[PDB]
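Inspection log for the structure reproduced underneath, given as structure tokens.
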Amino acid sequence: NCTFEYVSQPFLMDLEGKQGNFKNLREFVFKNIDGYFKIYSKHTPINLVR
Amino acid sequence: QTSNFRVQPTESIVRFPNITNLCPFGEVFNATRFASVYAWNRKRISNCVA
């Protein structure tokens, strides 16, 4: 039983550089309101642990 | 000050998006072979413009 399906251009993989702690912060927000499922995103450079 | 003056609208326009995600009715009205009435075929249509 499957009541939906969807596809689009990928978003997760936009890594910068090669080494050093972690390269790019991925930020997502998921919210389920009035049936709709809303997904917001952003990607940002960063050089830091924790 | 006796009255008010308003430039009434000449006409009315509407603009919705490019109307592209057409439903696949061709796969149901232009299929090479149909199913038997005792075993009718069923296709689910969703998330498309019919």
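Chain A is numbered as in Swiss-Prot, which gives 165-214 for the residues shown.
The header says electron microscopy, 2.4 Å.
Even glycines carry a Cβ here, placed using N, Cα and C.
Per Swiss-Prot, the features are as follows:
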VARIANT   A:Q183 to E  In strain: Omicron/XBB.1.5, Omicron/EG.5.1
MUTAGEN   A:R190 to K  Partial loss of biliverdin affinity
VARIANT   A:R190 to S  In strain: Gamma/P.1
VARIANT   A:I210 to V  In strain: Omicron/BA.2.75
VARIANT   A:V213 to E  In strain: Omicron/XBB.1.5, Omicron/EG.5.1
VARIANT   A:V213 to G  In strain: Omicron/BA.2, Omicron/BA.2.12.1, Omicron/BA.2.75, Omicron/BA.4, Omicron/BA.5, Omicron/BQ.1.1
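Sequence features, as recorded in Swiss-Prot, placed on the structure.
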residue	record	Cβ neighbours (10 Å)
A:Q183	variant position	5
A:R190	mutagenesis position	14
A:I210	variant position	12
A:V213	variant position	7
DSSP output for A:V213 (variant position) maps to coil
Expressed in Å to no decimal places, the gap between the Cα atoms of A:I210 (variant position) and A:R190 (mutagenesis position) is 10
A:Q183 (variant position) falls, by DSSP collapsed to helix, strand or coil, into coil
Cα-Cα, A:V213 (variant position) versus A:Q183 (variant position), nearest Å, comes out at 13
Expressed in Å to no decimal places, the gap between the Cα atoms of A:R190 (mutagenesis position) and A:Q183 (variant position) is 17
Simplified to three states, DSSP reports A:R190 (mutagenesis position) as strand
